[PDB]
Number of protein chains: 2
Amino acid sequence: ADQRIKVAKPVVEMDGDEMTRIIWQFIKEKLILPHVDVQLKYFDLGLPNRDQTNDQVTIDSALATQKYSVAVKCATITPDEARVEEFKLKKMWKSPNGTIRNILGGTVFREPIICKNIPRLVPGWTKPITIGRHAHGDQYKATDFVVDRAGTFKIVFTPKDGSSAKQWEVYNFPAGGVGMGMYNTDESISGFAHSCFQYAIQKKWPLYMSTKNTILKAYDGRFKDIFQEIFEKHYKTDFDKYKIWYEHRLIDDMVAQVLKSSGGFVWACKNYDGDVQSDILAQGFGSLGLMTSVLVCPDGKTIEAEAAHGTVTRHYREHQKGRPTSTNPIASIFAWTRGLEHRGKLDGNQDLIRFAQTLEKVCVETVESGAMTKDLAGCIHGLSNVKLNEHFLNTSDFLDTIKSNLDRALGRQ
Amino acid sequence: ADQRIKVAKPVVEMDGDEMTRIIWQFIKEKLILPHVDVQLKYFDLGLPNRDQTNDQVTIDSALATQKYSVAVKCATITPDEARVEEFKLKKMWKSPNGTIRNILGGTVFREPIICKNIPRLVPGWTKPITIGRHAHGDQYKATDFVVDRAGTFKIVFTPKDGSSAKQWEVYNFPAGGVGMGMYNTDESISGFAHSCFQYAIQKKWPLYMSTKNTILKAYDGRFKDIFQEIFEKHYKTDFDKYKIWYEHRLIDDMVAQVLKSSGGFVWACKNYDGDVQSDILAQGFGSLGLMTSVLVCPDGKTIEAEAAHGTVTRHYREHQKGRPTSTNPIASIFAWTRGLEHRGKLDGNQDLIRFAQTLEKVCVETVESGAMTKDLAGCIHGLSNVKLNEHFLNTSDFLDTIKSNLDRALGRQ
Ligand SMILES: [Mn+2]
Ligand SMILES: [Mn+2]
């Protein structure tokens, strides 16, 4: 090789679990470190270390991200009963993503990584679609509980200024059941709106925001009102100028509209809807492994790029048996590239920016050239008609191919 | 002569709004009344009458349904700010569907009405999919509010038996925002589970139930636990016997799995998810107008069949100008057939059951023969390449074709 790109500021690195943790290291050693001299503020968010630090490492990584402005995160495990037993956890630690997002705040933008040779499950989507998932509140910062006997469920709001408090009787349970309370803030919703309007303008695409305000008149109505107010005051002039538009839509009408569309728009989703619908989008364009996920804070300075899929336990078990696997690392690679690209933009480091964009292009070109992992090969020839080294490559070999293609792309620059 | 089929018990009829209200009457006059002598317990749920009765007519229709066991419902308008002004409403009346479902309870089963010549937007779904939407609680019976200043949001649960009350601080608002509380009951969830397991066995199909219990551990965990408990105690023996299975899945994993599947399964959805995902299914199979929606109550005797799509305001405006339209009446027709079929099953009226099933088959055969409304014609030739009487027919003419085909079919019997 030659000189490695010098990076003036550090990048926060959040290590993850199982198979994703394994390929994360492969990516670091084969594609990043050899070409980039970056200081990494390492935080092991692997389940074992979270348990050892009583989940404090998760909070620490979020604070570090605020300080340094950029973080790249590896997929992690959100503990359930079985995981508690498997890892002998002292507590069923809450979702680290939820914790990080709550601290940083913002919008998680998700878009498909388009490869011309990968078949879409929804033929009609000829253009990409971007989802802006509000990353704060609602079901992810809720208080839920089980009721085991008849009783009254009420809510009390007590003003800090000392003004008259208010109460609501949510329900008088005749017997057992469940209850929950959730919230969101005008401040968080506003930041969410601004980020989405700005993204739509950058893309020169229309923007749609979905809710079910016909049912949750106050809660969802707030989202609708704030979006419209912010639109009229700050973005309508530009939207009209660029011949795009902004429209609120009821969630059920919206999902049908999207499925029947040809894509080419930004879709602002509440936290829960963003979670559910982004997986429909990823799968619809071809694969869950072909999607980027970047948390953009309202400050327009801080971001957290992540691999938003599972930890591929199946493959991990094989890896533990000393066997190679064919795990798609593309999503993890884009977490690194989006992070390095932002680091470069903040520092005005053109070489780093060019490196990140080059690696992303090389990933797509590599797949389009026919080199890919088993999952993608299956999407083309059928999950039951693909043979190793014939239709797909194992993770390590796939990465070596990317590395080769990368050097070539950089050499011709 | 009067050869109408005699019906011994009444059927509750819930009239609706705008264009659906118009075609509802066409259906009654052209397809139902000429062939069936049924006593209809009429309730006008049109927005104007709901306003006139302070929405009491909605409750009255639900009580009638409990009494007579069968209701057929026309699509209605759920009032928003614009509707309040348009209809000069004294109040923004809540969703009548939510009101009826809360009173009756149960599961809303939704399935596509498959026509061989209508293209799917999701090619992979070679077999139908049925969604069992829990019809009670959650967001549809929630208490939501806007917070306009700093203050504490807390929840208090006070047991009736005098045992220790419980309190939770949901959030301390630093400024303005929104808050809400929602609930569900063990009883309602259990009825929902039973209906879905029974439906899967009737279909000889696997059953999947989705939640996000990794986040809402108590609330969603309750659904997961109750389903598993009921499965093991009442249905595992039959599922094993018929080689089918029951599995819980996280909602985001589930939607991706569904999109990539070939269909052929029952999907139990929480109220909200059922609402959103049923529109994706309807659109995915071809059209929002090609879907049945039947509320099956916990008592295993009461049902409410409805046309679950919009009121087609656009076409209604044209109708008001004395102009004919090409509005798809199939969903509304199936509301009547599913209702009459159940009436027949309860009364042991074979002729009525045969009539209902014959009419459903005739509708499908008619569309497959090439006779259809503009929306379906567009799905085949393209919304911008269809000509009246060439590729599609206006509503009245389409209904006349169905009537003609129906008589021919009933005659062969
Ligand atoms: Mn997700
Ligand atoms: Mn709906």
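Residues 9-421, in that order, are what chain A shows, numbered as in Swiss-Prot.
So this one's X-ray crystallography, 1.9 Å, going by the header.
Cβ atoms are placed via backbone N, Cα and C, with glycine included.
Residues or ranges marked as NADP(+) binding site in Swiss-Prot (evidence: similarity to another entry): A:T84, A:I85, A:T86, A:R91, A:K268, A:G318, A:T319, A:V320, A:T321, A:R322, A:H323, A:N336. Classification of A:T321 (NADP(+) binding site) by DSSP places it within a helix.
The feature D-threo-isocitrate binding site is assigned by Swiss-Prot to A:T86, A:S103, A:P104, A:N105, A:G106, A:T107, A:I108, A:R109, A:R118, A:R141. Sequence-distant neighbours of A:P104 (D-threo-isocitrate binding site) (same chain, 6+ residues apart, CB-CB distance under 8 A): A:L53, A:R58, A:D63, A:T66, A:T84, A:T86.
Counting only residues at least six positions away in the same chain, the Cβ atoms of A:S103, A:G106, A:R109, A:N110, A:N279, A:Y280 sit under 8 Å from the Cβ of A:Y148 (mutagenesis position). Listed in Swiss-Prot as a mutagenesis experiment, A:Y148 to F is described as follows: Large decrease in Vmax and insignificant change in KM for isocitrate and NADP.
Quoted from Swiss-Prot, the note on mutagenesis experiment A:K220 to Q or Y is: Large decrease in Vmax and insignificant change in KM for isocitrate and NADP. A 10 Å cutoff on Cβ-Cβ distances gives A:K220 (mutagenesis position) a total of 21 other Cβ atoms nearby, all chains included.
Taken from Swiss-Prot, the feature Mn(2+) binding site applies to A:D260, A:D283. Under the DSSP three-state reduction, A:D283 (Mn(2+) binding site) is assigned to helix.
Contact annotation for chain B: of the listed recorded positions (A:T84, A:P104, A:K220, A:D260, A:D283), A:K220, A:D260, A:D283 place their CB atoms under 8 A from a CB atom of that chain. The record assigns A:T84, A:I85, A:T86, A:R91, A:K268, A:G318, A:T319, A:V320, A:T321, A:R322, A:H323, A:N336 to the NADP(+) binding site, and the maximum Cα to Cα distance across that set is 39 Å.
Distance noted between the C-alpha atoms of A:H323 (NADP(+) binding site) and A:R118 (D-threo-isocitrate binding site) is 25 Å. Of the residues the record lists as binding D-threo-isocitrate, namely A:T86, A:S103, A:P104, A:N105, A:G106, A:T107, A:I108, A:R109, A:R118, A:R141, the two whose Cα atoms sit farthest apart are 20 Å from each other. Among the binding-site residues listed (A:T86, A:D260, A:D283, A:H323), A:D260 have a CB atom closer than 6 Å to some atom of ligand 2, in sequence order. Ranking the recorded positions A:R118, A:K220, A:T319 by Cα distance from A:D283 (Mn(2+) binding site) puts A:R118 first. With respect to ligand 1, the recorded positions A:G106, A:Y148, A:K220, A:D283, A:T319, A:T321 contribute A:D283 as residues with a C-beta closer than 6 angstroms to one of its atoms, given in sequence order.
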